[PDB]
Amino acid sequence: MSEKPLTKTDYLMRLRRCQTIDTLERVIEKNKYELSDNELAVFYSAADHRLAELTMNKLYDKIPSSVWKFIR
C-alpha cells in the first residue's frame, strides 16, 4: 500500500500463515534470496517479530533488550 514491498505487517502477516517454524524457517532462506533487498527488509523485520514472540511465547512489539539479547 505505502511501499512496493508492502509494510512490515503485510509480510509479517503472511509469515505467520505458515504451519510450523521448522518448515517456515526453510522458506526464510529461499524467500531471503527470492525477493530483493527492498522486499527482504520487510521479510527480515517480520521474521524477527515472529521470532521475538517465539521466545516470549506470544508477545511481540514490546520485546525488550534483555529478551532479544538472549535470542539471536
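Heads up, the Cβ atoms here are built off N, Cα and C, so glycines get one too.
In the three-state DSSP scheme, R16 (mutagenesis position) falls into the helix class. Annotation of the mutagenesis experiment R16 to C in Swiss-Prot: Derepression of the hly operon, impaired H-NS binding.
For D22 (mutagenesis position), no same-chain residue 6+ apart in sequence has a C-beta under 8 angstroms from its C-beta. For the mutagenesis experiment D22 to N, the note given by Swiss-Prot reads: Does not affect H-NS binding ability.
In this structure, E29 (mutagenesis position) is part of a helix by DSSP. In this chain, no residue six or more apart from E29 (mutagenesis position) has a CB-CB distance below 8 Å. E29 to Q appears in Swiss-Prot as a mutagenesis experiment; the accompanying note says: Does not affect H-NS binding ability.
Residues within less than 8 Å, Cβ to Cβ, of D48 (mutagenesis position) and separated from it by at least 6 positions along the same chain comprise none. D48 (mutagenesis position) carries a helical DSSP state (H, G or I). In Swiss-Prot, a mutagenesis experiment is listed as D48 to N, annotated with the note Abolishes the interaction with H-NS. Loss of the ability to repress the expression of the hly operon.
Where Swiss-Prot documents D48 to E or R as a mutagenesis experiment, the accompanying text is: Abolishes the interaction with H-NS.
Secondary structure from DSSP puts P64 (mutagenesis position) in coil. Quoting Swiss-Prot on the mutagenesis of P64 to L or S: Derepression of the hly operon, impaired H-NS binding.
Around the Cβ of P64 (mutagenesis position), the number of neighbouring Cβ atoms within 10 Å comes to 10.
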